[PDB]
Amino acid sequence: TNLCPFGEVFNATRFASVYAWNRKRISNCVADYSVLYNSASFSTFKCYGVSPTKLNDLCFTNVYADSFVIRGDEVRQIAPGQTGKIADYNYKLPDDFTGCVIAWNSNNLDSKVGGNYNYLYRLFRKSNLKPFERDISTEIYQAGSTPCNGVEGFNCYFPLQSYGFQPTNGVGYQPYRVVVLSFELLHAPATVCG
Amino acid sequence: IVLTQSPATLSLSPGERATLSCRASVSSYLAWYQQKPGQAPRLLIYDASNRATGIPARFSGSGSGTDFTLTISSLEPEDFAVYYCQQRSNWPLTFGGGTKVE
Amino acid sequence: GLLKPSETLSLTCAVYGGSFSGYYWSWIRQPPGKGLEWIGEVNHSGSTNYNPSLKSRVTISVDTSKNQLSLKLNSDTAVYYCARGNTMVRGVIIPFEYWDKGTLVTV
Ligand SMILES: *[C@@H]1O[C@H](CO)[C@@H](O)[C@H](O)[C@H]1NC(C)=O
């Protein structure tokens, strides 16, 4: 009955890039979802499976927390069955998603003097990412009939691209730290309750 | 608004240090490209000191200037081609009368 | 192609991936047997500038196409390349430039 460590996921200092989103398994702990729903700080709290303020006393065998950083206009793509360059090539939630999506603006933590270029996303990819797939490889995407041979050039684009987060961007173009809590149920005793 | 290049096709032998001058009088941002015969020119040194994502053939991407007798001093392993320089002041984003190494 | 000495010029290249705040898209001549000459760059926001040549080229990232036109093509014959500039340090994404190939002749 030790409290689940949400102070290491939400309060972490270095959130992972979206194309290499950090994944943390949570099990064998009691989860308190009351310090979370009514924190009044999260700009986005959308639960696509179990209703938010009822899953406090609901038990799951594993809670997988996916942490990353995306733009404000790209948090609408963290949902089952969506489009864009985040649901397609970076992080695709399955159509049978059973969990919650949490997103709080981080213009005070991930925007530097002239731009925080430390967060990247997968701009180019051959095929869309299958649900919960993670493609960290930086192979040179090919956009023409000419073979790339591993040397980057015209028609051979570097797949990744850098968010230009600044403190003086529009509300859309400001960073939003995002944590996706995906609950799963298996044929094993539940270990995550409230 | 010239970028006069002095050497006029210097060449002695392979495996030697060749120094190409760029005696342009200009502000910063002067770039260096290499073009092999019958090929598309490619970037070597963008902001007059740094190195592009490449040059793994001698890895002697040399830029020592901004006093504007600019220089690239590099080795010559199997890497014979023509070498060009480019101003960046955005009205005449010009090039230079590059030199060969044969 | 073997364009006529006053038929308008028109070349196109395929460019993918937006206009992310620093990206050039320039066009470079190369007269046959002579040194490099440049014709126009379009920056990432909207800024288009040229040489004293009256070119009329425009990029468009939707439809993913760079277009380089002209008006008069008297006698010029060269080899035209499509560059891709990034002259602003974007963190991991180093500034770069990469060129295509393509020719033109007149009569
Ligand atoms: C993060 O830490 C602060 C104090 O250190 C605490 O008030 C807050 O609840 C923590 N965040 C979460 C999600 O528990």
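Chain A is numbered as in Swiss-Prot; the shown residues are, in order, 333-526.
Using the three backbone atoms N, Cα and C, a Cβ is placed for every residue, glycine included.
A:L452 to R appears in Swiss-Prot as a mutagenesis experiment; the accompanying note says: Increased resistance to neutralizing antibodies. Decreases HLA binding to NF9 epitope. Increased binding affinity to human ACE2. Non-local neighbourhood of A:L452 (mutagenesis position): A:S349, A:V350, A:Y351, A:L492, A:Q493, A:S494, A:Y495, each in the same chain, at least six residues away, with C-beta under 8 Å from its C-beta.
In the three-state DSSP scheme, A:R346 (variant position) falls into the coil class. For A:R346 to K, Swiss-Prot lists a natural variant annotated as follows: In strain: Mu/B.1.621.
When secondary structure is read from DSSP and collapsed to three states, A:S371 (variant position) falls in the coil class. Remark: A:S371 (variant position) has no non-local neighbours by Cβ distance under 8 Å and separation of at least 6 in sequence. A:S371 to L appears in Swiss-Prot as a natural variant; the accompanying note says: In strain: Omicron/BA.1.
Remark: A:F456 (variant position) has A:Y421, A:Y473, A:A475, A:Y489, A:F490, A:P491 as non-local neighbours, by Cβ distance under 8 Å and separation of at least 6 in sequence. For the natural variant A:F456 to L, the note given by Swiss-Prot reads: In strain: Omicron/EG.5.1.
With a 10 A radius on its CB, A:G496 (variant position) counts 20 other CB atoms from all the protein chains. As a natural variant entry, A:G496 to S appears in Swiss-Prot alongside the note: In strain: Omicron/BA.1.
In this structure, the CA atom of A:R346 (variant position) is 17 Å away from the CA atom of A:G496 (variant position). Proximity to chain C, defined as a C-beta distance under 8 Å, is registered for the following recorded positions out of A:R346, A:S371, A:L452, A:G496: A:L452, A:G496.
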